[PDB]
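Chemist: Let me begin by handing over the structure; questions about it come next.
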Amino acid sequence: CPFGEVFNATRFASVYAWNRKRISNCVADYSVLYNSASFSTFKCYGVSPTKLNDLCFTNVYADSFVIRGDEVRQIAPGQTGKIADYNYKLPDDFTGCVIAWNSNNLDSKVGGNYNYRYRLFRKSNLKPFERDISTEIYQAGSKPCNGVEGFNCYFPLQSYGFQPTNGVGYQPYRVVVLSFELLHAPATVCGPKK
Amino acid sequence: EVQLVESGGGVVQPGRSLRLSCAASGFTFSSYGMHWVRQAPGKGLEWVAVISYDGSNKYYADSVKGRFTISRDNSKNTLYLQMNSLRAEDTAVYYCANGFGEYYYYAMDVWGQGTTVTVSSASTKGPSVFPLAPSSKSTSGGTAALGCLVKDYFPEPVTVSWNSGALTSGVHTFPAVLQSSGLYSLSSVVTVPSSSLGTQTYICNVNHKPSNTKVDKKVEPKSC
Amino acid sequence: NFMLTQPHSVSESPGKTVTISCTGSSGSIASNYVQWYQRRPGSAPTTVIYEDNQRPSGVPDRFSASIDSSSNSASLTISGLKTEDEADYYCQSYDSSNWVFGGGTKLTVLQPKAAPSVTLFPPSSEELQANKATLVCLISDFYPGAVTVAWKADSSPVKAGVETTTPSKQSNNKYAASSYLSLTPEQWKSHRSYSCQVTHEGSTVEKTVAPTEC
């Protein structure tokens, strides 16, 4: 039951490069979800957490990434905005739970981290199941750009500053998301069921 | 469906500890979590401690930790909450509650009858009755306020009445407070016209028959 | 540090819209669940709503609640109030490693509601040599018979507040309660006087007293 192995990962990827660790063909004890005292948020959308153990899933998933602290409340169905469109779009029929916890004392640097980057602006919402690793140059105007800033040539790459003088909303946080799917296939993962 | 019985000691004198148990009967204790929470008089529910299913997680408030301990025993199918270093602010009513559902401890489901634990001393003596001088000063107000009061009495209650035809006297209860200069006080109100400007003198008739100790004093006017 | 402020009571005319709100601040209240509880007088607490969307077995269909994302607060509504539904309700929430219980908004389904009156006399020199001081503010014949007294002396609260248990007096079935305290002489001598503010209902006409001291 190697969920703690995912929990204690030393390094985390960028927000645009969220990694999916496939969970299948393993009996899920789900003991890690009990110790919620160390978890900042514990909520589920489209699924009843009480009936998680009593029902069996054909396949299950777990996704881990790092974002800022104040973005926890924006991870909800029916929400719009730049973060909800160009970073991660939640379908109205999403079935899963969103879990995050404090990591400022472990994932913050005095000089500021320069490892998590993404794309600030894009023309439209990301198509489903797309890995947004594109670094296209933003060009609002009709004047062509030669890769160097100038007349109507704005560099779309910006860096964040993690400093002690910053507020609470600049703190780094660990985020882990679990999604359970029930396709037109028989169940393969079952709880211990006492 | 869910029935809980609690047994143990009640009133305890300072110097010794108390054995408190919340025995489990009628439900599978070893499958559900248990908790102990405090409900101070007047105030709402206040968290004190929480114990996980295996007991490895014991959390306490920062300002009270070190002395207050929580415990449980799955082998004996019973509950124990050992209280250490009890103080004057720890006097309240206790209850044992199990978590809502299995492996969830963010909510409370069932509360038993509970047990009463007190750390104090009983004096049960001294009326210390002082007359309450009438004071109306009716400048077109027609207001008169007076009553009979007793301080530091035990056991409750005290029978005070106007012992006449009228039986609608506004009697009051006593505040049993054990923190922040809590002093017992009894009061009553009688609706009379402005004829109490020193014309009719009222004597509060209190006779502590079980103790044979009475305090009676004259009523003196105001000074202004 | 996680203190909460709620209205003492709320009342609306029959046929209007009524709801019970426990509005928190200094953090989103929809981030975690809020649990609804019912505390009948003299009865053990019983859950009537859990996780804001489900009802235990036997709970009447008139009980419901949800979350309004516009203001980010938890609202509990009950339609068709009945005598059997009278009890005490409080909100619930857990923050990190401790559990915080809100003050709660009282819902009562009851007759007359005449405004109360205040009678007070602070030249009680007889009791001055027994204890520090004691203000007398007698309140009776007030509906509902559960009123609590909140005082902020100038800009600092007073810790001497004393509350009774508003017992029902004999067969009258009415209520009688009062609020006393040990008051510093400086409070009512520097200013012109000291008043007893009573929270009964939304109908407050004057709430003014005209004492004439010697």
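Residues 336-529, in that order, are what chain A shows, numbered as in Swiss-Prot.
So how was this one determined? The header says electron microscopy, 3.6 Å.
Even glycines carry a Cβ here, placed using N, Cα and C.
Sharing the features that Swiss-Prot gives for it:
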VARIANT   A:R346 to T  In strain: Omicron/BQ.1.1, Omicron/XBB.1.5, Omicron/EG.5.1
VARIANT   A:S375 to F  In strain: Omicron/BA.1, Omicron/BA.2, Omicron/BA.2.12.1, Omicron/BA.2.75, Omicron/BA.4, Omicron/BA.5, Omicron/BQ.1.1, Omicron/XBB.1.5, Omicron/EG.5.1
VARIANT   A:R408 to S  In strain: Omicron/BA.2, Omicron/BA.2.12.1, Omicron/BA.2.75, Omicron/BA.4, Omicron/BA.5, Omicron/BQ.1.1, Omicron/XBB.1.5, Omicron/EG.5.1
VARIANT   A:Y453 to F  In strain: B.1.1.298
VARIANT   A:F456 to L  In strain: Omicron/EG.5.1
VARIANT   A:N460 to K  In strain: Omicron/BA.2.75, Omicron/BQ.1.1, Omicron/XBB.1.5, Omicron/EG.5.1
MUTAGEN   A:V483 to A  Increased resistance to neutralizing antibodies
MUTAGEN   A:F490 to L  Increased resistance to neutralizing antibodies and human covalescent sera neutralization
VARIANT   A:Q493 to R  In strain: Omicron/BA.1, Omicron/BA.2, Omicron/BA.2.12.1
VARIANT   A:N501 to T  In strain: 19B/501T
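Have a look at these and tell me how they're positioned relative to everything else.
Modeler: Around A:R346 (variant position), taking its Cβ as the centre, 7 other Cβ atoms fall within 10 Å, counting all chains.
Taking the Cβ of A:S375 (variant position) as reference, residues of its chain lying under 8 Å away and at least six apart in sequence are, in sequence order, A:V407, A:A435, A:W436, A:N437, A:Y508.
Within 10 Å of the C-beta of A:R408 (variant position) there are 14 other C-beta atoms, taking all protein chains into account. A:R408 (variant position) falls within neither a helix nor a strand when secondary structure is assigned with DSSP, and so counts as coil.
The Cβ neighbour count for A:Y453 (variant position), using a 10 Å radius and every protein chain shown, is 16. The secondary structure of A:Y453 (variant position), as reduced to three states from DSSP, is coil rather than helix or strand.
Neighbours of A:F456 (variant position), defined as other CB atoms within 10 A of its CB across all chains, total 11.
Following the DSSP three-state reduction, the secondary structure of A:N460 (variant position) is coil.
Same-chain residues at least 6 positions away in sequence with a Cβ under 8 Å from that of A:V483 (mutagenesis position) are not found in this chain.
For the recorded site, A:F490 (mutagenesis position), the DSSP three-state label reads coil. Sequence-distant neighbours of A:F490 (mutagenesis position) (same chain, six or more apart, CB under 8 Å from its CB) are A:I472, A:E484, listed in sequence order.
Long-range C-beta contacts of A:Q493 (variant position), restricted to its own chain and to partners at least six residues apart, with a cutoff below 8 Å, comprise A:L455.
According to DSSP, A:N501 (variant position) is assigned to coil rather than to any helix or strand. Spatially close to A:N501 (variant position) yet at least six residues away along the chain is no residue at all, judged by Cβ distances under 8 angstroms.
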Chemist: Just give me the nearest neighbour of A:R346 (variant position) among the variant positions A:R408, A:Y453, A:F456, A:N460, Cα to Cα.
Modeler: A:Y453
Chemist: Name the recorded positions, out of A:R346, A:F490, A:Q493, that lie close to chain C, meaning a Cβ-Cβ distance under 8 Å, keeping sequence order and answering 'none' if none do.
Modeler: none
Chemist: How big is the gap, in Å, between the Cα of A:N460 (variant position) and that of A:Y453 (variant position), rounded to a whole number?
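Modeler: Rounded to a whole number, the Cα-Cα distance is 14 Å.
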Chemist: Once the chains shown are all counted, how many other Cβ atoms turn up within 10 Å of the Cβ of A:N460 (variant position)?
Modeler: 12
Chemist: For A:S375 (variant position), what is the secondary structure state per DSSP, taken as helix, strand or coil?
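Modeler: Note: A:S375 (variant position) is coil by DSSP, not helix or strand.
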